[PDB]
Amino acid sequence: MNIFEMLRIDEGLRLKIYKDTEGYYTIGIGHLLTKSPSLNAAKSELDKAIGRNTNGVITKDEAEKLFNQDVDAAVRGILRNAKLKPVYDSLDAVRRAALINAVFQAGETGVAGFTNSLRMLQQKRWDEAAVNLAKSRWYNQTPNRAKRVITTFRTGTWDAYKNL
Ligand SMILES: [Cl-]
């Protein structure tokens, strides 16, 4: 298992525009196009990201290109966030993947309210971190996906994804 299969399981793959769990225009593998309620705004963002006139649909290859660009962006945002970097560096390979997954899910770096969780992670207080991560809108809105990531932080294994 690795970061790409991981998120690939968590995000799914759709080749035609769709609305995420939040009602946002997205496509491919978790690729948020826009937060605007405008389909037109979404197709434009889509054409621009793709480099061609899509008409709202892409090929598998195109989806995977976006995905690669996106995972790369995430890692790099982490490396560049002053609060994320140290956490990320203190972690093992498996837990690092969970951090990437979560940041990817946010579509942004060092999201609001997880200072305490980060601190517990950094100190390797796994069980406590798990519990704390769970007191979050995140967990309540997408409990299944959040449970998988949380289990990954607490254990340092891929157990939560081995069976999907
Ligand atoms: Cl879920």
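Going by what the header records, the deposited coordinates were determined by X-ray crystallography, 2.1 Å.
Backbone N, Cα and C define each Cβ position, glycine as well.
Around the Cβ of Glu11 (mutagenesis position), the number of neighbouring Cβ atoms within 10 Å comes to 20. According to Swiss-Prot, the mutagenesis experiment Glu11 to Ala, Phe, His, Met or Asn carries the annotation: Complete loss of enzymatic activity.
Look at Swiss-Prot and you will find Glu11 (among others) tagged as active site, proton donor/acceptor, backed by experimental evidence.
What Swiss-Prot says about the mutagenesis result for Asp20 to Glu or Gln is this: Loss of 99% of enzymatic activity. With a cut-off of 8 Å between CB atoms and residues at least 6 apart in sequence, the same chain places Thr26, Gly30, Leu32 near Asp20 (mutagenesis position), listed in sequence order.
Taken from Swiss-Prot, the feature active site, proton donor/acceptor applies to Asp20 (among others).
Reduced to three states, the DSSP call for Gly30 (mutagenesis position) is coil. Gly30 to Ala appears in Swiss-Prot as a mutagenesis experiment; the accompanying note says: Almost complete loss of enzymatic activity.
All protein chains included, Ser117 (mutagenesis position) registers 22 other Cβ atoms within 10 Å of its own Cβ. According to DSSP, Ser117 (mutagenesis position) sits within a helical segment. For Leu32, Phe104, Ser117, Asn132, the entry in Swiss-Prot reads substrate binding site.
Here the residue is the original one, but Swiss-Prot notes a mutagenesis experiment at this spot, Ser117 to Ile: 500-fold decrease in enzymatic activity.
Cα separation, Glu11 (mutagenesis position) to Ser117 (mutagenesis position), rounded: 23 Å. Site extent for substrate: among the recorded binding residues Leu32, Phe104, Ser117, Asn132, the largest C-alpha separation is 27 Å. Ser117 (mutagenesis position) is 6 Å away from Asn132 (substrate binding site) when you measure Cα to Cα.
Rounded to a whole value, the Cα-Cα separation of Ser117 (mutagenesis position) and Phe104 (substrate binding site) is 17 Å.
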